[PDB]
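Q: This is the structure I want to talk about, given as structure tokens.
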Amino acid sequence: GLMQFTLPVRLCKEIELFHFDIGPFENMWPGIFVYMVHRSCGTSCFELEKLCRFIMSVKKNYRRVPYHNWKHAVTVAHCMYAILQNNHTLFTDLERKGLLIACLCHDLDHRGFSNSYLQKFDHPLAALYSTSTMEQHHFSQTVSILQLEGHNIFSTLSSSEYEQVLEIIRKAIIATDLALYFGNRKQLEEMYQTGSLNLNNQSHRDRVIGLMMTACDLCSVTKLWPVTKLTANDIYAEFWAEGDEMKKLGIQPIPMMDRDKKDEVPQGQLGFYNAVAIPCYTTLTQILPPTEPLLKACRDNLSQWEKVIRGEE
Ligand SMILES: Cc1nc2ccccc2nc1N1CCCC1
Ligand SMILES: [Mg+2]
Ligand SMILES: [Zn+2]
């Protein structure tokens, strides 16, 4: 129990900042995730033998897609880590356990295609889960890996603590369905402004945890411009693939997914920052003030996209 993970000095310092990039060395990501668990949760939270075998089974069940990949999983876990560290006393022992694992698992077995494409393809998962189709699949896959022999990192929780942690993880992963974010944030907006937000009300915490998941899941928009810019290529490589597949179903895709309409991308990113990202981190900052660095990074990147459109890059 005296074995800490330690990181090189630049990573040790930069990992604590919201805008940290986990870097191109895949073999270091599991150690980065464990390091984050040890400092966020404790060295006692998980049996290291079990956690290591969980992490490696999770990694193996991420596919080789341009964006919805193992790197996305660890990137999203790091943003949750930063939120949790900058808000020490607001979160229970279980919530800190569940949420880092929820983030790591939130896109398990992603194929690079939206819930819409599955429905128009008539994919079997769309018959199994009529709404939040991939997100219900990600929770299913998370539970499957937890039930592999030697993989139950929760085995030392009590019956009821265990049911609490899986309930946190389920809602957490469902909340990453961006179709649910709009209504979720409107509600938190009203609650915050009419003063009725109440962090002891479990249905309120749930809404707040859901907004944190949307924030972590979108955190590509909160990195330094070079990282944001280069990730957007991966994001759009998946969208264009899906647009290609829509065209093979004899359906014109929305311009976002049409690779013939790449010119329209800078404007597409503006509407996204204005309609999703900025509102998301604004309301997050209102509820959890120390997350303001995400809002400032997001606004900085909105400004960079404006410059692309004005031909200044
Ligand atoms: C357009 C877009 N850009 C993003 C840029 C950074 C991170 C996530 C992003 N997600 C996006 N999608 C998801 C569903 C609608 C548009
Ligand atoms: Mg997802
Ligand atoms: Zn995701």
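Here chain A follows Swiss-Prot for its numbers: 724-1036, in order, are the residues you see.
So how was this one determined? The header says X-ray crystallography, 2.2 Å.
Cβ from N, Cα, C; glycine included.
Pulled these from Swiss-Prot:
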- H791: active site, proton donor (ACT_SITE)
- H791, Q992: 3',5'-cyclic GMP binding site (BINDING)
- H795, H829, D830, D940: divalent metal cation 1 binding site (BINDING)
- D830 to N: Reduces activity 1000-fold (MUTAGEN)
- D830 to A: Loss of activity and of zinc binding (MUTAGEN)
- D830: divalent metal cation 2 binding site (BINDING)
Q: Taking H829, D940 as the binding-site residues to compare, which has the smallest set of other Cβ atoms within 10 Å?
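A: Comparing Cβ neighbour counts within 10 Å for the binding-site residues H829, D940 gives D940.
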Q: Where the criterion is a Cβ under 6 Å from an atom of ligand 3, which of the recorded positions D830, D940, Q992 meet it?
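A: Cβ < 6 Å from ligand 3, in sequence order: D830, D940.
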Q: Which residues, in sequence order, are found in the same chain with Cβ within 8 Å of the centroid defined by the Cβ atoms of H795, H829, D830, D940 at the divalent metal cation 1 site, excluding those residues themselves?
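A: Once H795, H829, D830, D940 are set aside, the remaining close residues are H791, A796, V799, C826, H833, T899.
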Q: Check the recorded positions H795, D830, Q992 for any whose Cβ is under 6 angstroms from an atom of ligand 2, and report them in sequence order.
A: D830
Q: Just to confirm: which same-chain residues, 6+ apart in sequence, have a Cβ under 8 Å from the Cβ of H791 (active site, proton donor)?
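A: Result: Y785, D830, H833, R834, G835, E961.
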Q: Three states by DSSP: which one describes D940 (divalent metal cation 1 binding site)?
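A: The three-state answer is helix.
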Q: Enumerate same-chain residues with a sequence separation of six or more from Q992 (3',5'-cyclic GMP binding site) and a Cβ-Cβ distance below 8 A; give 'none' if the list is empty.
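A: When sequence neighbours closer than 6 are ignored, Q992 (3',5'-cyclic GMP binding site) has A955, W1028 within Cβ distance under 8 Å.
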Q: Please work out the number of neighbouring Cβ atoms within 10 Å of the Cβ of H795 (divalent metal cation 1 binding site), leaving out its own Cβ.
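A: Looking across every protein chain shown, the total is 23.
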Q: Looking only at Cβ atoms, how many others are within 10 Å of the one on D830 (mutagenesis position)?
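A: I get 25 for this one.
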Q: What three-state class does DSSP give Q992 (3',5'-cyclic GMP binding site)?
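A: Where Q992 (3',5'-cyclic GMP binding site) sits, the three-state DSSP reduction gives helix.
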